[PDB]
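These notes concern the structure reproduced below.
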Amino acid sequence: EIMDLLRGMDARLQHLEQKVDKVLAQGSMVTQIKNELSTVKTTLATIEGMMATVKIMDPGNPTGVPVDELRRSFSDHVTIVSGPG
Amino acid sequence: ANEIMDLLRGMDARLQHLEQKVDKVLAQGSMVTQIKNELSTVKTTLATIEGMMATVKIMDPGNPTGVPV
Amino acid sequence: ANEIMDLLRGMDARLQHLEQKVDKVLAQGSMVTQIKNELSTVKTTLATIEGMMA
Amino acid sequence: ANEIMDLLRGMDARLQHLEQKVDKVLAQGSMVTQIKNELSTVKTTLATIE
Amino acid sequence: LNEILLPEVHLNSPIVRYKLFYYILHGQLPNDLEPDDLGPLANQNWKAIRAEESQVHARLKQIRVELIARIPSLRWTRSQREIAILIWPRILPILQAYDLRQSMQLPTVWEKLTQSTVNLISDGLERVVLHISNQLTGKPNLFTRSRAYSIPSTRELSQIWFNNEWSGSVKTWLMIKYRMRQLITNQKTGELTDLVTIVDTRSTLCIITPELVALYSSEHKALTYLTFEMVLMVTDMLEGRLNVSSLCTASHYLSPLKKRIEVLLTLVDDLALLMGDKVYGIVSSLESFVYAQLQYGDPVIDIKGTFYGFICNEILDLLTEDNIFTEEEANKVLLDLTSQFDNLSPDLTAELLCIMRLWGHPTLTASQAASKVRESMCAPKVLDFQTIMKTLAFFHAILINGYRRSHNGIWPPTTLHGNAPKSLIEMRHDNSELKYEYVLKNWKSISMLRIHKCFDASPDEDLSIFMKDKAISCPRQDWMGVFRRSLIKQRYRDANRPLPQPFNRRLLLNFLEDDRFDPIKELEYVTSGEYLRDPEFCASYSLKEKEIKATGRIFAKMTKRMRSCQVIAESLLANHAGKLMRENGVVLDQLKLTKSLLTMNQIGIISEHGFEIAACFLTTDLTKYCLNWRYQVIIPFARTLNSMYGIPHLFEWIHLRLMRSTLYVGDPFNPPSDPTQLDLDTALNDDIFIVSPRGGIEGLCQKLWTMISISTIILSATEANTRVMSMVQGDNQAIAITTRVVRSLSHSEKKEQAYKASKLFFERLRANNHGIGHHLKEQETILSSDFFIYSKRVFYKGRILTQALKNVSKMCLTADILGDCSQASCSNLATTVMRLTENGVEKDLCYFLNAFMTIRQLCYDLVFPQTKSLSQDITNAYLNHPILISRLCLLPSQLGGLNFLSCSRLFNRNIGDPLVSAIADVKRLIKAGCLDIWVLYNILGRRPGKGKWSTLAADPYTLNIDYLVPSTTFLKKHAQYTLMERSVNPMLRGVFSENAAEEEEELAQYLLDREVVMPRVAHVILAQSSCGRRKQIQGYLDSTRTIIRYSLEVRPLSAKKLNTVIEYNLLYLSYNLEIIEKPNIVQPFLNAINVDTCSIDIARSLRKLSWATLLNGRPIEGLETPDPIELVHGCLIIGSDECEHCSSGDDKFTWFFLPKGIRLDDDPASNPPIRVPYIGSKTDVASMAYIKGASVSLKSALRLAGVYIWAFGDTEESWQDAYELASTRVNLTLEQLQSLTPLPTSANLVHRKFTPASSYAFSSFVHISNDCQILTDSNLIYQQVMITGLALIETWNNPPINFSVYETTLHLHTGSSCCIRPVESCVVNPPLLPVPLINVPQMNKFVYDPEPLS
Ligand SMILES: [Zn+2]
Ligand SMILES: [Zn+2]
């Protein structure tokens, strides 16, 4: 019995040792993401910043082209969500 | 006999090692704490950006905008 | 025999510790799945704005 | 004693079980790759805007 | 019929240059017009045009032949003649030359009659004023303290009005206008004969036709042609010039201005001859320069002279654009112009706003007007998203804070965006006020928050909006129907297309004539998207009258459906969303409005009696923003308003439709220059076309624009961390920048610190308004440490300056209203005289002026008869006896005269009972000597007129004396009745009833044929009944000239009526002949009434005798109210004086105190503390239960029910007479009505733009105390007493006086007086009649509500 007591205690042990090994790497992948996501956070800043400073221009009709030609817009009220929704 | 007690001796010591290994395994978790907390911001800024771009498309004079409900 | 029983009692303790520590590993699993679910939303909305942008 | 012999059996089984779920822990790696690809695509897409 | 539908008396239409060009080219009249001047008219085939309009060419050829005959040199071509042909803006410096003095006798007879009539009462008017002064102050110098100089009596006023400059010119142009209007009437009626008039005065040859007048002066050798509109324009201007110059000559307050004004006129007149149509630009600069001059006197160095210098640089630019004047000449002219504005008091400088309309108006061309709106619109405009989101975030914050403070302190239904932080979530959950400090930060969550449906607004909420006439444009096709047929006939002849169908339909008529009209379906024009696909849509502008600035010279008209949607949207915004913000202090109630304005202007005036508060005021003009509004800057606000109202797409309409339609300026005499462009879609952005306007239109969607500007103002205030109180209104906003300074600091340093604090807010506001895309220039923004501008009136150091000359400039000799009765004109003159009293001019002068001008009007109407009468017996009896004219003009209107201004009206605006005040005034005149006591006896003994039970109840305080109702009001009523009987609209289904008049009579008999007759309660109950609601709905109709014309056309007046309308003035004079001619034999007991008898007693007796036929001796109760002057026996205590009343028994008085050392326009520390004066107290219930959301039909029922009980009785029969009456407008049961009815105790019985009652100069330092008085009639009496005391203190120190070297006290004792009496009412009264069969509109929602309670 005592043999049984110890013989398999060890095999699993090995297995658990093995699993542990596997567990180790995962954590590295982890630190890497942490840093990858930190870089992503820095990048998000510039984009949002630039979008904040944006120019919206209404071309208007300086040319004076007939409205017939100027009619290039949907005449259908369309439902699109904004902000919340 | 005496060997067995020793075998157990090692048995326990090794078990005590698992502990050590397990520890580092655990600590790694903290890194997570931060990732979750931060991801929060990532989401806040992302959404704001989403609203911005969405609004600009809505602004387009050419296509009429319908509001749900 | 008494010393052996003490040792025996001790590992029990050690076991307990193994149990308590690994449980926390399970705990770490909670967020990792949750944040995993979170990030999922992100990958979605990201592509969502993609078309709008183009 | 013989009691403890059986005792660890349960606790090691727990180990076994713990080792059962742990294996699932690995799947996260799948996501990690997906989110890495997703931010690479966002940077490439912000490049357009810029 | 043509004798009612007369040509206009004054200017109500824009001056069209091409109309004059058409009339002079049509007859080949001599001219030196260059080819470019004619514009499109030069290419017209004028031979074909002359072939048609044969009568018009006959007349024009005749006048041309006569010009050639009298002056041969006009034949000479190439301008080799010395005669110069000039147009309107160039005839300015010569109009005095045209005299026509000889060969014209009517103006002379008019002047002599007015002189003779005035000479018989001037002495009496002076005695009246003296007696008023003695009985209101105890001293005889109440009105003469400021001037004592010269005290102008009525005789002096008439002399200086008839002997001033412009007097001969005014008489000449009045004769010209009279002749021309006779000619227009004759041409309409189709006489075809003698329609040319040739006065042929020496050195002034004038030929008049129904179309135009040729005037030639030999002294200057100048000939001009004037159309009818321009003739009305010239005569109105010249009357304004006469009035301003006279008033300046008379009033010692406006004396220093006189010479200056004259100089200014001359200079601009000469400038006109050099410039022409552009000189008005200089005039439009002067209206700004006045403010600059005020800004020249501010303590702050950095803000002194900026506006002055900039306006001077603009005037130089204007003088040097055409190179008429070199730089040296331009500088002189500028110096001459400015020297007239210097060395004047602040209100005299502000008084110079009268001269804007003293030089007339520019001749308008459609192309030039279209150019300005084409440059403003259709132009690229940059906008900043952030600025737009930040202002949307503050918009949402204000809307959330507005739903709260209302709706029981809870947030509106709102969904929070994914960014909203934990803090905003908590705030939503706890329904807490959003701090603007919070809102400034986190804007990325305060915006992006949907205020889901919050209001249950219905398009049919208000009925008054649908029944107001608005101009409607013709469909897109047939859009040239506006132009004259002659001009476009040829163009369409070469196009092989049919002639357009002319458009005349009106919006009100089209609504009224619709079998099926549902506002929920009318809005489906906009909600469903049909407005974008509708090919018959067309919007067009039309030139605006009485405008001298390029912007605002055109107003727009749209199609019927799109106008209906616009009015529904505006009503929806005003009813629900607009109430939710108050950051702006503008309110519908004028009293609180001026209270808020006065507090704003007195923010920084703190005295000595630590930190003090300082104010810097910033006024910006908002005229050009309407054209600068773009879709991007209104889309999110429109998108949240739509959510809040539940509609998917109602707003955002103005811009969306305008991008896709070509607008144009519609003038009948201004056709398109190119005869090949005959469709609107293809039009180019030139001439009169505006292709794809991207901006909004004036008035349209104004609520949303004001809402956004309020949001931007709050945003800028929060950014700069400065407290302000905006006053945003349409076209002008005022902001009172508030800061905290050191109390011990010097006044100049205090304002310097205030300006330094205001600089940051001004910069932020400029940046914010630029972000939403409306650039702010130096013209629009005016920064002062002393004053701001609201509703064209300035608020200078705790005062509103006078600007009385502007009011006197619009005082002419006839009212435009169709009837043209003498009563109407005299009422208009009286109203302008009241405005003059309120605007600082001497009250004695105002009273004499009112008497003089009422005399002047009647004499003018007698000697210039509008309609020819076969029998001239009445007009001869009046012309040959000026005593009759004086007696009738001095007689109060309520007694049958034309004196619509009472002595009490000089002091207090609120009157109460007009017949008590009228009796007081007639007593005064009798005791002075103006009128005789036999006139009063005749009025008492006058035979009762033709009155019905409805006539006593509809208008209480009125006698049963015929012809007190002007023909005008009759015409309005006839138009309203004709249109409603013709109305077929579903909303107006049950409103009209053929039995309306007899139902009114029966209900009025029910309420009044009782033991005691109480006309006030009858009026309230009628107006609250179903029949009264129907009358109110019928009265909502506009009753405009065009509407009156339509009504007379489709429903012709009968022959007798036609005559009684035509000869109303003659019948009125004949009716009054019985009381103002000789002492008539009267009943004897009338010897009891004396001039010493209290007015109230005489009023009671007169009402008892006048309605004797109706009431059979029963007395009238509930009407009489003491006259304000006769109730108070004042006494002014100066120095060692003491009050006689107080010292002799009397103990009831209203104490007024004015301190010593008040020097206006000086350091606020020196003068005593300032405060908002008593400007009046409006209506201010604890019913057994407060029903909220009660319909208009329910609150009405509970007030009727209530007043019946407080008045007729508290019994159960009395109750069965209130439940039935309320049942005509509600479906409540007896128990619910009884319990929901408010308290039937002390029923107020109250029932029925920016004009301040006074300058509030010395009234802001006064102390009031009614501690020695008893104290809802008594409340009104004591409020009137306080207002009278305030007016007395103000008139003691007239605007000429700017200092108080002594402390004054007024006691104004009201006790010891005849007028005060005990009040007894609420006695039980049976109905003495069965309940009339009241036909009720059960289905109609606006009259009856089937479910008034949930
Ligand atoms: Zn006294
Ligand atoms: Zn009295």
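Residues displayed in chain E correspond, in order, to Swiss-Prot positions 4-151, 158-618, 658-1228, 1232-1299, 1308-1330, 1337-1415.
If you're wondering, the header gives electron microscopy, 3.0 Å.
Each Cβ is built from the backbone N, Cα and C atoms, and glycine gets one as well.
In Swiss-Prot this protein carries:
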type	residues	note
DOMAIN	E:662-846	domain 'RdRp catalytic'
VARIANT	E:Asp311 to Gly	In strain: Isolate Jeryl Lynn-CK4
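Neighbour list (E:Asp311 (variant position), Cβ cut-off 8 Å, at least 6 residues apart, same chain): E:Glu800, E:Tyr803. Once the 39 residues left out of the deposited model between E:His618 and E:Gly658 are set aside, the two flanking Cα atoms are found 14 Å apart. A break of 6 residues separates E:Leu1330 from E:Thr1337 in the model, with a C-alpha distance of 10 angstrom spanning it. For the gap of 6 residues left open between E:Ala151 and E:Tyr158, the distance from one Cα atom to the other is 5 Å. In the three-state DSSP scheme, E:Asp311 (variant position) falls into the coil class. The distance from the Cα of E:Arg1299 to the Cα of E:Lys1308, across a stretch of 8 residues left out of the model, is 18 Å. Each end of the 3-residue unmodelled stretch has a Cα atom, at E:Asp1228 and at E:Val1232, and these lie 9 Å apart.
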